[PDB]
Amino acid sequence: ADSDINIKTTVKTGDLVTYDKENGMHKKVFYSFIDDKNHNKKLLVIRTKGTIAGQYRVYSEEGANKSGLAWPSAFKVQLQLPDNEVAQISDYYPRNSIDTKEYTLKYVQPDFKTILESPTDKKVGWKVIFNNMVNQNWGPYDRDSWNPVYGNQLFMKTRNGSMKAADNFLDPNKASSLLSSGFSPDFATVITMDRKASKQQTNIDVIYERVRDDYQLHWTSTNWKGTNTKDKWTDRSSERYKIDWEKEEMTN
Amino acid sequence: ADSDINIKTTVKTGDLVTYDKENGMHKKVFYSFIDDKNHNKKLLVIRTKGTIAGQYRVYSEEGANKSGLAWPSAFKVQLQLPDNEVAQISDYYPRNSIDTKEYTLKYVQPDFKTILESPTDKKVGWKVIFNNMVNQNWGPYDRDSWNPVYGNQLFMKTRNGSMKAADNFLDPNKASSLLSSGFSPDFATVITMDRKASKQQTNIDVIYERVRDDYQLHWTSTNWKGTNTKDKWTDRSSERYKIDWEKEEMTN
Amino acid sequence: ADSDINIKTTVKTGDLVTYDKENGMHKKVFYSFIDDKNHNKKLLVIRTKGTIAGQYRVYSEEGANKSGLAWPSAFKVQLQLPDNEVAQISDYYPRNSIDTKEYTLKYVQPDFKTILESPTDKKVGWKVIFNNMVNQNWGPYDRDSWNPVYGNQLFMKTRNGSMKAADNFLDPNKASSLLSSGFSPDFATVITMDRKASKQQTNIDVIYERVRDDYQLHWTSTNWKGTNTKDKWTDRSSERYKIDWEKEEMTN
Amino acid sequence: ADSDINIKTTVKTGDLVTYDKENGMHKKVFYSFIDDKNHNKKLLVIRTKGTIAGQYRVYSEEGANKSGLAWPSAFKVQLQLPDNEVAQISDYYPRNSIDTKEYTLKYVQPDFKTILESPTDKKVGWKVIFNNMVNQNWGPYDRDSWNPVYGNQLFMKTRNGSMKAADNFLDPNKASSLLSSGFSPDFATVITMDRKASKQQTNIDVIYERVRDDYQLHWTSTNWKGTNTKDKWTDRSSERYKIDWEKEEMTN
Amino acid sequence: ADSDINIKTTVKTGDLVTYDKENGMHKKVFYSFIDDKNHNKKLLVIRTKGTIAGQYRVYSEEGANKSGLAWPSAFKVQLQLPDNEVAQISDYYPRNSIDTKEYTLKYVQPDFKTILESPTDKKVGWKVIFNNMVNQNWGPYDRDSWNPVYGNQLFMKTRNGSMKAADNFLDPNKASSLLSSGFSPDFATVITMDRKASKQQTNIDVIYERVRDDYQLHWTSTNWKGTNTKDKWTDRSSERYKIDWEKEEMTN
Amino acid sequence: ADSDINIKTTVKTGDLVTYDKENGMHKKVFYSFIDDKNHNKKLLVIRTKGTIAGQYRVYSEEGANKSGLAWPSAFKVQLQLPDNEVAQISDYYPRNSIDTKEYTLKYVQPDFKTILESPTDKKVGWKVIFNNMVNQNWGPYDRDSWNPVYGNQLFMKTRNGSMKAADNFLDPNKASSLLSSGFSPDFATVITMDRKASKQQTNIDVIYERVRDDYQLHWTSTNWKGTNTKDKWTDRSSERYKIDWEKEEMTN
Amino acid sequence: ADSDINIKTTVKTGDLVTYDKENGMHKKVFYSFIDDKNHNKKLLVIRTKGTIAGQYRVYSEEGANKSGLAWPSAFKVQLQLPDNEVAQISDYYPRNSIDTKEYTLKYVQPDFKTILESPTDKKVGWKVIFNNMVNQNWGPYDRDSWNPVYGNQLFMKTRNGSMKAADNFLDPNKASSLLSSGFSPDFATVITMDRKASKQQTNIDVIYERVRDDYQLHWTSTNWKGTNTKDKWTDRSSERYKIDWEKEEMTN
């Protein structure tokens, strides 16, 4: 774009790490302060790296003939900001890209899409939802999968199994590396501030989220049928981090 | 092109952000002022970044047997200028590219095309129209899709469904990331000015647009038939941004 | 080429913009003056950017049973020069490329080709003619398409239609982005001048052209048959731009 | 990401090599100390090169009609840290990537995956598990392969063989070059420390591991049936390496 | 190659342009003089750019039942040198490349080949012959194409046509862009001269040529049969250009 | 890796060439000495280039009805080191890569693998074994190929041949260029030494090897049956090269 | 390789051109002298550019019913050196690459191979032999092609032809551009010399060669049968060039 039209400062960085031991959600708020004499506004490029655990474990089981699985079905990152504050979000990467395909029809569908919720001048939010995953190398099953006899086959290790339900669940490692051992949101977003702002200080509200699912699964005496109730439990890790743009620094 | 024929300044930048809370449309007019001693004219490379929301919501419903959906079917960006003013649009990116294919025939058709309306020396306009989208992994349906029995299948979640029409609509996330959570135009265009212009000041009219569509859908007691009336409602976010080329700055 | 044989100045630029409001034909003559002490001749790299309108509109119609369509089928750019003047065209981009294919046979055929008419030492001219376009996702129809019953299917929206001929024409946006909203020729060419030339001044003739075609289409009471007469109307935007090689500047 | 948003010190490295002759596990802990005036925290990029041997050998056998094979089915690298210590792991490469495929369905499956276990602010750990491998160019067999008649065909050189079981095992070189002559982890992870930390010294717990498998295989007088007991033997190699951030050096 | 073995001046340029108005053969002799202290011999990289017209026109016709077509089938550029002169040709780009294919068999075959005739220490010459071209999207016909009933189908617009032979020939634009509007050679060659040569002057003979072919085509009262006699007419544009290596300049 | 975490001296080389005329094994030990102030240990990057001949010749024959072929099956290169010496091998290139394929199953298999035997802190060893080769464009035969009637078809030029066994062997050039005219090992390995080592001198044991194969082939009066006994003859070229890290030099 | 292990002078060139007018064998011996203070030995990179003619002509014929064709089937470049001299060849480019393919089986096979005969410390020699070529777009015929009825189909223009054998041979241009107008070797090899060598001078023996083949072809009164006797004629072009490493120059 730059060369198509024949067209040809000290930055302060830092990092803040915190860990929610109860939820096991890693946090990473890497940042860099940018000031430009030509630019009429101050800058701060926020890197939203880190990781959110998978916690693909059997939370409990109702005996050997019925068991449930607590696993994550949608991750999110929503760097929301109070509307009272005058801090402006300028740009954010990645940006929702136009879908592409070929025409018989074919296209690429990643298991964990990377969508970006319609932001505003205050709140910027993603949603790394679960599209579909393949079990037993047979069909990319999604959350909506359901069968009259087999029920949901989201993680059914064996159709006509004879083991304990808490032990006959699909191996976490045979599936993707996002549920078994977590997903690592590595996103970014820049916020700009007035050059002649009175208060060179706002509040950054970092809110990591995820959508755990309760996948109750039981034997119908002929095959294993499971039911999944979306958003059975949700875990949020809110956190407020204050900046000092006068000193070009943000701390816990 | 440059090397094919054996051929081998201080720039002022800035950014202006505004938000239409009623229409929920982000605005972004990032820019840079370029002046060259060799060039005989002044420059201003205008970046047209930002985002226009989708607002893919059930605006109203006529009970459970008939409902309508308000969703966007065409986005636009038209940086128009009054014909009285002498500001000249020189070049703009992207430029309408020549279609290509292979010959049986195959080609690539993005869901949201990026067309450029025939500009002039005053107004430059694009139109990111909706080409076609795939529902239930079966056919890239377009706005013109219609069936004698099934009607339009643009967002019919279930053909022979039995749920409420306001609840049996296709999931926003299963479709593209443009309708559900907005589309983010990232365009550019340069306007050049006379070196010896008497008044180093004009008015930039940024007009973000979009075409919401009313898609009424109802059960025919056998299957769901929907009808879409194009351009039922349109939303425009016009705004005038005055420049100071003498100071090489543009403000709200 | 350079490295295959083991082998390892101030330039004045500018731009001239003009617009033909009658024909809607944008003009752009971006340029740069190059002088090299090692080179024995002066240089001027002329860039032929800009755009030519499509004007894909129903110019008139003979009622609802017969209509004609005014659309462009061949654009051109011919930077000609009077033979009296001693200005020499040295090189021009693009240059006619050798066709390639694979051998069953397959190759790529663009909708709007970019041919280069056999130039001379005075006149250099391309011709962006129309090769073929696909309608209703069925066959890449060309100007020569004709059927005994259906006639020409170049822009027939519906074969056995029942709407008005002025309203039952193919949507401009469903076709390519060249006829509907214009095509943007971005060409280039360098002319070199004698180092010891007596008069450091010539006349550059920029002639943007186009060939509108009359696509008369009518209902045969069974299906819509259309006829196209090539070169029914042509529009030229000639313009002379004088150079000052002594000052290394060209003005209107 | 950096350029999408229009945005445009002395480091001390070192070396520490040790070798466990009993288990034959090579170790390499290449590193570099980074300090930045703009950054508010100290840095240390730890590289986890080296190799873990394969030891694809017949540990013992029960006559010629029954034999077992000791071969590695999962490697690991777990740079853990005591929770008492305040040393913070910031980022780690590689990061679990989102799975990709095309839709008939197709995707790529490496034999030795590279998963990353859900870490915390103290412990970072991989798990290079075995996905699936192909024998006799017929099917990518995995650890879970089992047949009622042929048993497990994981390394069965000949189905209806007649040689000694300790001599009729699949050649180590015909399979991948990981089991036969070892797998070489080349991973990394960076740890950050407080700029005003009282004690500039922590303890790096490098624990190389692996999961050797006992593959008992015997002749059923008609064909060879084998049974593999996962995690039959494990060979951890713990090690503590102390750092001196005040001197920016780490030693054994 | 250079880095595979672990291994890591003022140049005078210029150009000479001339045109043959009778034959329409453009000439371009772009060059550069290179002298190196480490090199023991002088250098001159001669670039053989330019264009040779196609003149794909009906030179004459024998009424409407028989016509001939004057079209070029072999272009050449032979920078020959008298054997008396000691000017040495060292290297020349392009150099004949080894053919490649895949094994069913497939490969790429350009329409207009670029062969390099076996040169010597004095004479260097290419030959841009015609390989094959496709008509009516049916078969890549070559010069040797011949049929007992249809004759040569090289440029037969319609097999069982009824139009005038001077008007029922294949459109020049539907075929390749080489015969219709000329072919533009972009060649090069470097000649080296003795550092202690007594006479720093030789004679460069640039000879652009062409081999026009007569394609007589007539109606056999059932279909159009044509015959092509190779090398019917040839046109040569010889030219001698003297060098001044002492001044490192070459002029007309 | 480096840029994924937002992270941004005099070297003495040399040469040592020797040749074993009896075995025809060329040797090249290109190297470079590296010392870094930030590094706590010295470095030496040893390059294992050179070439080992193929000697694909008929060593002897038992008349015309039975013959043997001496052709190579492995080119081992084992730079070993005595365990008494404290010279440490840190890293070595190439490092065994994880296999890749697509899932019907497909993958790539080179004829001459480049395996890396499980090394230690003293010894680093490769083994360029033969995977499989294709004869008569029919099947990638390996050393394990055997047929009840045709025997081994490894280099059987003609199945039902009638020529002399010493003359009816497959042409060396029709197979790969490795057996016929040698394989050229171009490998490397870096060794590090203590900065405060008392003795700055060790011994590099370069041992070029090879595993010739005896391919006895005879006519069974109906077809040619051959037998190959692996490791029939092996040839070694041991050599000791002493380093002087104090002078940063290594000689024969 | 270099960066995989975390690791980050005046040169005299020249020219020497000679030509064998009898055999038409061009010669080019481009070179560069390299001396490094860190290197313990001197260097000289010899480039083997130039070209060898093809001479694909009818040397003689036996009437119109039998003819022979003198065409080259193997070119060679053997930079041999006397064993008495201590000039050491260290490395040479290209070096034989390991074959690759995919597994049904597929791979790439060049028409004109570029083999490298097993060299030594004195002699380095290639052999540009002919692999296979395709005639009439039907089968990649090789020198070994033979048929009981049609004989050898290597250059048989027409199977059941009726023209003169001296005139019914395949066109030289329809085949590859290597036999017709020569093959152009572009090889290289570096030789290293002792830094403290007493005599800084050796003898470089450049020997261009070729292996012409006599392809007799005659009509069997039903079809043309051809026979090719390999290595019928060879035309060696020996040449010795002396170096002066003390002056870092090599001349004729």
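Chain C uses Swiss-Prot numbers throughout; the residues present, in order, are 27-34, 44-138, 171-319.
Placed from the backbone N, Cα and C atoms, the Cβ positions cover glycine too.
Quick look at what Swiss-Prot annotates:
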| type | residues | note |
| --- | --- | --- |
| MUTAGEN | C:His61 to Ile, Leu, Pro, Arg, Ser or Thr | No oligomerization nor hemolytic activity, wild-type target cell-binding |
| MUTAGEN | C:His74 to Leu | 7% of normal hemolytic activity, reduced toxicity in mice |
| MUTAGEN | C:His285 to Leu | 46% of normal hemolytic activity, slowly toxic in mice |
| MUTAGEN | C:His285 to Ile, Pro, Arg or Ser | Nearly wild-type oligomerization, hemolysis and target cell binding |
Handout entry: mutagenesis positions, contacting chain B; criterion Cβ under 8 Å; candidates C:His61, C:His74, C:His285
Key = C:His61
Handout entry: Residue among the mutagenesis positions C:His61, C:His74, C:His285 whose Cβ has the most other Cβ atoms within 10 Å
Key = C:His61
Fill in the blank from the handout: Listed mutagenesis positions C:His61, C:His74, C:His285 screened against chain E; CB under 8 A survivors are C:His74
Exercise for the section: Fill in the CA-CA distance, C:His74 (mutagenesis position) to C:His61 (mutagenesis position), as an integer in Å. Expected result: 35
Exercise for the section: Let me know the whole-Å distance spanning the Cα atoms of C:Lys34 and C:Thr44; 9 residues are not modelled in that stretch. Expected result: 20
Problem - Collapsed DSSP category at C:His74 (mutagenesis position) - result: coil
Exercise for the section: Between C:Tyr138 and C:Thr171 the chain has a hole of 32 residues; just give the Cα distance across it in whole angstrom, please. Expected result: 6
